[PDB]
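**Student:** Here it is: the structure, laid out below.
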Amino acid sequence: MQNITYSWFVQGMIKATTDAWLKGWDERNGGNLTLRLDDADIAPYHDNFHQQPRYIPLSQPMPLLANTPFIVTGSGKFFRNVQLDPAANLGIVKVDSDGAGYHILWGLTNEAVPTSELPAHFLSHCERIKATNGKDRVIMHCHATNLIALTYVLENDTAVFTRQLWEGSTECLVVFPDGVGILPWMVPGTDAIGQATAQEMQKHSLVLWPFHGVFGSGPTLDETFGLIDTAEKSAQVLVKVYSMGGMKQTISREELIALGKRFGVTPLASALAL
Amino acid sequence: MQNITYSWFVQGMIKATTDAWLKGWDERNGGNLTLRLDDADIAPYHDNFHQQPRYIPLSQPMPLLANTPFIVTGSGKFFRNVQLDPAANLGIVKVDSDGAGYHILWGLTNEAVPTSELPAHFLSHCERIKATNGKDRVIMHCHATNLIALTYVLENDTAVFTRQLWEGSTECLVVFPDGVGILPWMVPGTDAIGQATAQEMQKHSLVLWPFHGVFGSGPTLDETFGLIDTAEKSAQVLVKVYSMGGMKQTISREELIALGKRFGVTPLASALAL
Amino acid sequence: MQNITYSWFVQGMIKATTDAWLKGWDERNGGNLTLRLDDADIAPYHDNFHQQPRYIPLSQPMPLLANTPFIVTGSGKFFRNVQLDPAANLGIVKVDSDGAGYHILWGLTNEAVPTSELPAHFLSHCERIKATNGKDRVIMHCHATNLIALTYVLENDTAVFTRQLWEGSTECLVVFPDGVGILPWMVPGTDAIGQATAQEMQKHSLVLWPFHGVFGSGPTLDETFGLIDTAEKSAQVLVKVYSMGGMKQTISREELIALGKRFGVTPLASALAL
Amino acid sequence: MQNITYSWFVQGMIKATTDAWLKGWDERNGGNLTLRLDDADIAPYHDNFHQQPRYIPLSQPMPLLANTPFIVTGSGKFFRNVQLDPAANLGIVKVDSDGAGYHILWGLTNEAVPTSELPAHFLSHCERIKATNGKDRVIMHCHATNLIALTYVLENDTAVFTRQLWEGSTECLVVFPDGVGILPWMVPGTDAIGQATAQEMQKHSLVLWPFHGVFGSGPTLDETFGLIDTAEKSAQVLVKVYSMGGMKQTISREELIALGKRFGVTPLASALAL
Amino acid sequence: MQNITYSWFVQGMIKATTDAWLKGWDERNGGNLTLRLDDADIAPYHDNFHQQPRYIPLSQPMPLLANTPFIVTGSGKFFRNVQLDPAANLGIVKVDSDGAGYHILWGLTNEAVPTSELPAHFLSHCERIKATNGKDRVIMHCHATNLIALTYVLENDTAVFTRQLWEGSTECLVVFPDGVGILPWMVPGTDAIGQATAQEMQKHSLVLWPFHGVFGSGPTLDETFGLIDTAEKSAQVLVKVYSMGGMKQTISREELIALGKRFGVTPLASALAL
Amino acid sequence: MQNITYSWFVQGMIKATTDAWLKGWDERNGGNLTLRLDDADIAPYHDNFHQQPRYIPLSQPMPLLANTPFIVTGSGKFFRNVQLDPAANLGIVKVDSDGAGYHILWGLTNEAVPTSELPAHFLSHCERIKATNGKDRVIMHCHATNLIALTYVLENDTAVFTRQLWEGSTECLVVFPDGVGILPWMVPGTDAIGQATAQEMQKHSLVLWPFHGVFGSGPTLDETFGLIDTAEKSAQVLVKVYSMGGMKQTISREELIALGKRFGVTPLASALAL
Amino acid sequence: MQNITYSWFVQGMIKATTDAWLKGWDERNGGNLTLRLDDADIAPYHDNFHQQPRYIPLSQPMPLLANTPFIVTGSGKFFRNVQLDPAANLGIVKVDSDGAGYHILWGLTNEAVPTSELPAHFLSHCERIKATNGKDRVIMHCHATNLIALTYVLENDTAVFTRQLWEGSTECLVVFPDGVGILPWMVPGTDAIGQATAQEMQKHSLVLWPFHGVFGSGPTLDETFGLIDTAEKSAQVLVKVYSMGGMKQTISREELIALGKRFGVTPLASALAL
Ligand SMILES: [Zn+2]
Ligand SMILES: [Zn+2]
Ligand SMILES: [Zn+2]
Ligand SMILES: [Zn+2]
Ligand SMILES: [Zn+2]
Ligand SMILES: [Zn+2]
Ligand SMILES: [Zn+2]
C-alpha cells in the first residue's frame, strides 16, 4: 500500500498548518488542529502504524467518540515544521472502545504526544457533531492576529463582537450567521477552558479566547481554515478602520437582515438586534 | 561523503536566517546569529575544513569557550543571501585552547570575517551557559519590527515592558517568565554594549536594544527563533491595540499568576507586581 | 559556456526585482532598475547576443558613458514577471563609443525597449560615478510603501526627513550618513524631474519623490536594495510609532553624533541642528 | 522555505551517485539513476519549478506512469559532479496524464536532458511496479567493476551466474533470492535492450549486461545501492578466488537451501538445482 | 548534561563502523559491532534514555551479563549510515538483573532492534570476559574481503590458516599469538553459530566464518578494529602472493619462534608446529 | 570580484589533479595538466595578477599559440598538494603575441616554473587544435595504474591494444573510436618523445607510453579526465580478466561494428581486422 | 604567537601519517615517522613546550645528533589517529648536548613515548646525514602492501629486486638510482635489525624488510613519502603483471642505461648485469 504520509488527510494537515504559519497566525507552537477521520480513511495504512501504539488515558470519558480516529498536531510543535517532518509533528490517534483514552497509531515520534488543548478539542468536536449532525469534522485553533488585537478594544460580548465582525466584511453574516462566541479570559490547556469552549461550540462555529486566539469548527480543512480566515479578514479591516478614527458608515441592520434573507440564513438575534 | 553544506547545523542556520528575512526583521545586513556546536558535529566534515585556518585574535580572552566550535553569520552579510551561498555568508570558527582567539575552519570565503558583534555574542554565550548550565547554545540578534517600534512609546523599563509583552499574548509569560531586559540606547558594536547585554543575559533570555533590535538566547535554533517570534508577535498585537486607542481589558495580574502556576513557572516578580 | 540567463548579473536583476515585488514596492509597472556592467562581464556571452543588435539614439548624449554596458528593466514591464521571462523583461544595452546612443545586445524581446527613464538613470549614474569615483553602479527606483506614506505627514525637507529616518533605526545614520534628499512633487518622466534628481544624487545616495517613491544608488544590487530596504524599514517603524501617538523617547542628537564618530562617518550637519 | 536542493530525495540522489563514484563504478558518465517520487514529495517546492516546463515526447507511451514524478540523472552527466551542482546534473520530470511524454519541472539546466537510458528505466519501473506491487521505486545502472570482469569468465547463464554470486558471500541468497538475470550482449540505448531488461526485471531485481554493467531495482536508494553493492562484493571475492586458482570449498546446495529456509525466502530453483 | 550522541563510546562506534565501511568490509548491512560499557559510562546520560525503554527477551539466559550495558549496531542497518544517524543505527541496551533479556535505553529509534548476530556476540563476550579476565570489551564482525576470499582456497584448518596469516605479515604472530579459529560454514544469525563462535572465543581473539566474514574481540574499539585490520592486511598480502604463483620464500618456523620469544608471547602450538 | 582561486578553471584544475591523486595515478610528482583558456576567462581577475609578470622564453616558438593563456601544473609539484596551495602548484601563463615565450601572470610562487613538459604539451595542443578545429583545450598526463600494467603484457601495437580496451568496456569504442596510440618506450622529457606523442595526437586522443603512463586530450577537464578514466577502467577490468585466465567470451568484432554504427562513429579500421 | 598544532611540521606529520593510513600501509600501529628539525623551527613555540621536559637516556650516544630536535610518532600509536589528536600521537624531542638522551619538549601526552624504534631511526638518520651531506631529514617505515607481497615471490636480493622495481615504472631509476637494499628477515625491534638497516642506508635511500615493510629516507616529508609511494606504485604494477602471467615486454637494460645517462644519474651497476 501507499505510504500514509502521502494520504489526503496528512497532506491536508500539512497544507492547513503551513498556510496558517505563512498567515502569521502561529508563532512558535501557538495553535493546534484536529481532524476527525473515518475507519476507512486509515484502514488502508495499517502497515504504517506503530507496532506497539502508545496509549494515553483521557481527561474525562467521551463515549460519543469511542473508536473514532483523528489526525492531530503535537503538543509544543511548530506549525512551521509540519510540512517537512509530518510524523514528528502530527499524530493519528484513535479513541478506544469506550472513549476512555486513545492509542497513537501513527506519528508523534520521539515520545511526542497530542496537543495540550486536546481535551478542548474533543469536547468541541462532540458538541459540533450533535449540533451539525455529524457534518463538522475539524477543530482548529490559531492565534489570528487582528482577532486577538480586537479582544483588547471591543467589549468582550458575543452579540457586540459578532455584529462588528459581520460589519467588517459583507459575507461574514453568510459565513458565520450563528455568530462568534466570546469566553472570558481563562487559563489555557485546561479541562475548564475546554468545557466552556465546547459549550460555546453548541451555539457557534467560532469561539474567541480573549488575549489569546480563535477556535473554529467546520466540515473540512478548507472550510474551517476559510471560516477563521474570513473572521480574521474582517477583524483586519476593523483594526484599520478603528485606527483611522472609526466607522463613518457601515452595513445597516436592515441591510444585514436583507443579506440574511437573501442567502436564506438566520442571523444570531442578539447580534442582529443591535 | 556528504558536504558540510548539507549538515543539520548549516541547514538550520539557513532556515533561521531565511525565516527572519521573510519576517522582515533583517533588512540589509542587520542582525546576526551564532550557534555553539560540539566537536562531534563537525568531526565528520574534516575534509571540508580550510587547510590552514585563518586565525583571528579575540579582543577579550574567553577561556570558558576554549576549544569550542561555532557556526556564525558573517560581517556585512545579508540574511537574505544565506540560503543562496552558505559558505560565503556563514563560517565555522573554533576558539583556541585558551580562548584567546579562533580559527576559521570553514566558510567566510573571499576573506570575509564573523559578525562584528561576535565578541558580544561570545560574552552572552558565556553568561547563558552558566545561567542555564550549558543548555542554551544560540544567540540571535535581529531587528524585530514591532518590538523596535514599541521601544519608542513604552517606558524603557524591564518590568513595564515585560508586563505589556506578557499581556500581548497569553503564551508569553510561559515562554519567557524571566521577562525581557531593556538596556538604555547604546552605540552598537562596542565592548560596552556587549558587556551590558551579557549582564542582562544573566537574568533574561531576551534583551531589547531601544531603537535598534532584540537579542535572544535558547537551546536550539527553533526555540530561540520561536522565543523572539513570540515576543515580536505580542509586540505586533500591542502595536495594533495602542493604535486603536489602548487596552479596554487585558489579562489580570491574578490571571497572569494563575497562568504561571498552571505551567510550573515563576514569573519575574517585578513584572507581576505591576 | 553557461547561458547568460545564469550569469551573476541577470540572476541579480531577477533577485532584486522579485524581492522588490514581494515587498509590495512595485505594483503594476511601477519602478525600474539599471546596473552598470564591465565589458568583461558580458564578454563570455557573445554566443547569446543578438546577431543584428538594435540601435536606439539617446536624446542627450552621454559621452562619459561611452562604450559602457548596462543591464536594464524594460518599459511597461512588471517587476513581478522578470522571473517568469528575463529576456522579455530585461535587456543588456551598450552605449556606443561617443555616447550618442546604445545597442540592445540581449533581451528586450518582442520589440520591448528599456525603461522610458533610461535617460534619467544615465544622468544619475553619471553624477554618482563622479561623486563616488566610479564605485556606484546601480540606480534603483521603486514605490517603497512606508517611505511614500511618510511624505504625506512629514515636512518634505531633506534635514527634517533625514533626521526622522536616522531615528527610526540605529543603523540608518551609518548606512546613509549623507542623508536623504527630498524633491518637491514633480510630473514623472520629465527631463526636469530627472535633472533635479541627478542634482540631489550629487549629495545623497537616496532621493525621495513625494507621494510617489524613492530613488537609490549604490555599488552593487544588494547594497542599493539594502540601502532602500533600510530606509523603508525605518519608515515602517516610524509609521507605527506615529500611529501610536508619536515618540515618547528616541535616539538623542548627541547619541547620533556619537554613533557617527564611532563608525567614522560624518552625518549631514543640517539634520543635527534642526 | 527550504530549497529543493536540500530535500531528502535530492540529497539521496547526491549520496547514491557520490558513493557509486567513490566505488569506482561510474567512470565518466557511465551509469544512471532514476527514483520514482510521489506528488507529495515535490509539492512543497512548487516555487523551485520551471515556469514553463520543457516537454519531451516519450517514444513508447507509458500510461502506467501517468502523472508520476521522478528525479533522474542527466544525459552526458558525471556521477562525480552530482554533489557539486545538483540542478545541473539532476532533473525532476513528471509524466503527463496519458504517459505520452514528460515535463522537466526542475534541474537539467542549460538545456540538459534526462539520461538517454530513461525509456529503458521507465520500462523496468513498470515491470517492477507490477512485480513488487508498487514497492520498488528505484532503477539504478552502473559499471560495477568485478561484476563486469566476471561476465568475461563465467558462463553468461542466469542459473550459473546466480549460483556463483550466492556462493561469493553468505548474505547474497537472502539479499537476492530471485537471482540475477543475464542478458546476451546488446547494443546499449536501444529499445531492444530496454525491452529485454524490463523482461528480466519481471523475474529478477538484478540484471547483468555482459561486458558493460549491472541494472538494479529496489524500494529505496539505499536498498538498491545496497543490493548492487552486495552482488559486486561477492563478485569481488570471486575474482580474487578465481585469480588464486578457484574454489577448494564453498557453500553447499543443502547449506544454501538451509539458509533459504532460515530467512524465510525461496531461492531461484534453477540456481539451487546446480 | 551533555547529549549522549557526543559521548566517547557513541563517537567511537561511529568511527569504527565508518572506517570499516571505507575499508570495503561492510556492504549493505553486512557486519555488526557490540561494545561492553560500565554503568558509570551511561549514568551521566540518564535524561537521554527513552522514557519507556523497550524490553526484549534473550535467546538463552546469560547471568554473567546481568545488569551489563552495551552499545550495539542495529539489525539490518548500514555501517555507512551510522555516522550521520547514530540513534537510528545504534542502540544502548542493558541486560536485566538476571540476564534474561535487555532494555533498549537509547537509540534504535523507529522499532529498530539490536543486530541479528547478537546472541553470538553476547556468548563470545562472556567467554572473552573469562578468558581475558574482564579485559576484552568489544566484539566486532565484518566481511573482511581478503580473509573471506582465502576461506575458499586455504584448508579451513585453524593451525593451517593461522600459520599462513602469521606468515603474511611479520607482526601477526605478535598481534594474535593465540591464532585464528576457523568454524565450518554454518547458517548465520543462529544460537548455534553463536555457540560455536563463543567456544572458539575461549581459545582465540579471532574467529573466521567461511564464505562469510570474521569475528574479533579486544579491549577497545581501536585494538579490536586493529586486530581485524592486521589479519585482513596479511590476508590481502597472501591473496596477491597466491595470485602470483605462491610463496618462493617466507618466514621460517624457527623465525616465527624467535619472534614469539622476543615479544614474550607463546604462539599457538599446532599452528607453530607446521 | 571573487578571488581567482574560486574561478571555474582554478577549481577545475584542483578537482582534476586531486581526483587523479585519489585514483593512484599520480605518485610523487608524476603527471601534469595544462588547460587552454580564453582571455575573457582570466580578464575579470586583473586584480589577482602579478604586478611584474615573469617572462620565460620558449625554446621552440609556438606562433599558433600567440597571446594564448593556459593554466598549468608546476614542475616538481605534487598533484596531491594542488589542493593545499593552488597558487604554489598551479600557474596561469600567457604566450606573447609572437609565440616566442610566455608571462607567468598568476601562481607558481616561490619561483616555481611550469611543468618542464610545457613545451611538449604546447606541441600537442597545437596538433589537437588542428585535429579538432580548436575544440580540444586540455592535455593530461598521468600514471594510470592498470593501463601501465597492461603495457607489460599486451602487444604494444595501436590496433591490438585499442581492440582490447574497446572490449574491456562497452562504451570505450564510443568514447575513443579513433583508438589509442602506443609509442615504443622512450626517455621522458626529450623533444623526441614530445614530437612522437604529438604525431600520435594527430590521429588519437589517447596515447600510451609503455611502462610509464598515458597521455590524453579533450575539450574540457572533465572530458579529458573522463576519457582517461574510461580507458583505465577498461584496463582495470582486463587486468582482472587476464588474472583469472583470460576471456571466455567478449564483445564480437561484428558487435563492435554495430555499436559504432548505432552511435554514428567510425572505429579505427585496423583494430577490427587483426 | 601561533599554536604549534598549525606549524608546518606538525601539519606535515599529520598529512604524511594520514595519507599512509589511507593508502593501507599502516594497519593498527604499524609504521613510524621521524623528521629532523632545526631549532629555528620549534623556537617560536617554546611557549607550548612542557614546562619540565621528560628526559630519556638513549641506548648509545650519538654526538652527530647533539642538540638536534625531531618530531616523531609515538610508541603503540595508530597512524589513523594522528589527525584526531596530534599531541597524543606525536612528540617533539631534542637530543642533548652529547647525544646521551633527549627531552620530550611537546606532545606524547598521557605518558606516551616515541616509537620504540627511535634509536634505529637515529642510527639511520646519522648514516643518511653523512651519506647525503646533511640533506636527508626523514626516516619513514610503513607496511607498503605490494612491496611486502613481492618479498614472497622475488629473490630477496638487492640487485634483482632493484631491477624489477626500476622496470615497474619508468621513473623509478631516476627516483632511486642507488637501488633498494633488501635485508634478510630479522626480528623487529632488535639492535641487529637497526644496525643492519643503518648499514644499508649508507648505500640506499630505500630498504626492504622481507615479509614486513619498507624503510625510506629523504630530505622532506613529501620527498620521502614520495620515494616510498613511487616504489610501492612500481610494486603495485609488478603484482598485476606477475598475476597476469609475467612480463611480455619491459624496459631494456640499454634503455635503463639511456634513462640514467639522460637524467645524469649513475644506476646501481649490479642491477644492470644480472
Ligand atoms: Zn493557543
Ligand atoms: Zn543590529
Ligand atoms: Zn515610479
Ligand atoms: Zn552503462
Ligand atoms: Zn555477517
Ligand atoms: Zn610521467
Ligand atoms: Zn613494521
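The backbone N, Cα and C atoms fix where each Cβ goes, and this holds for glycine too.
Sharing the record's features from Swiss-Prot:
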ACT_SITE  D:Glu117  active site
BINDING   D:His141, D:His143, D:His212  Zn(2+) binding site
MUTAGEN   D:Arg28 to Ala or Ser  Severe loss of enzymatic activity
MUTAGEN   D:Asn29 to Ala  Severe loss of enzymatic activity
MUTAGEN   D:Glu117 to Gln  Loss of enzymatic activity
MUTAGEN   D:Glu171 to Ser, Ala or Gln  Loss of enzymatic activity
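Context for these features, please: burial, neighbours, distances.
**Tutor:** The Cβ of D:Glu117 (mutagenesis position) lies under 8 Å from the Cβ of D:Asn32, D:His141, D:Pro188, D:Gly189, D:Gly194, each of these being in the same chain and 6 or more residues away along the sequence.
Every protein chain shown contributes to the tally, and the Cβ of D:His141 (Zn(2+) binding site) ends up with 29 other Cβ atoms within 10 Å. Under the three-state DSSP scheme, D:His141 (Zn(2+) binding site) falls in the strand class.
The 10 Å shell around the Cβ of D:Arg28 (mutagenesis position) contains 24 further Cβ atoms across the protein chains shown.
Secondary structure at D:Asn29 (mutagenesis position), taken from DSSP and collapsed to helix, strand or coil, is coil. Sequence-distant neighbours of D:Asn29 (mutagenesis position) (same chain, 6+ residues apart, CB-CB distance under 8 A): D:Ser75, D:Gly76, D:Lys77, D:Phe78, D:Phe79.
DSSP gives D:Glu117 (mutagenesis position) a coil state; it is part of no helix or strand.
Of all Cβ atoms in the shown protein chains, 22 besides its own fall within 10 Å of the Cβ of D:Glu171 (mutagenesis position).
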**Student:** If you skip the near sequence neighbours and keep only those at least six away, which residues in the chain come within under 8 angstroms of D:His212 (Zn(2+) binding site), Cβ to Cβ?
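**Tutor:** When sequence neighbours closer than 6 are ignored, D:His212 (Zn(2+) binding site) has D:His143, D:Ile148, D:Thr151, D:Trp185, D:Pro188 within Cβ distance under 8 Å.
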**Student:** Let me check the 10 A CB neighbour count of D:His143 (Zn(2+) binding site). How many other CB atoms are there?
**Tutor:** 26
**Student:** Out of D:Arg28, D:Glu117, D:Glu171, which mutagenesis positions come under 8 Å of chain E, measuring Cβ to Cβ?
**Tutor:** D:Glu171
**Student:** Tell me the Cα distance separating D:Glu171 (mutagenesis position) from D:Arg28 (mutagenesis position), rounded to the nearest angstrom.
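**Tutor:** Rounded to the nearest whole number, the Cα-Cα distance is 31 Å.
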**Student:** What kind of secondary structure is D:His212 (Zn(2+) binding site) part of, going by DSSP in three states?
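**Tutor:** Where D:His212 (Zn(2+) binding site) sits, the three-state DSSP reduction gives coil.
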**Student:** If you measure Cβ to Cβ, which of the recorded positions D:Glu117, D:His141, D:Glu171 are under 8 Å from chain F?
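**Tutor:** Qualifying residues, whose Cβ lies under 8 Å from chain F: none.
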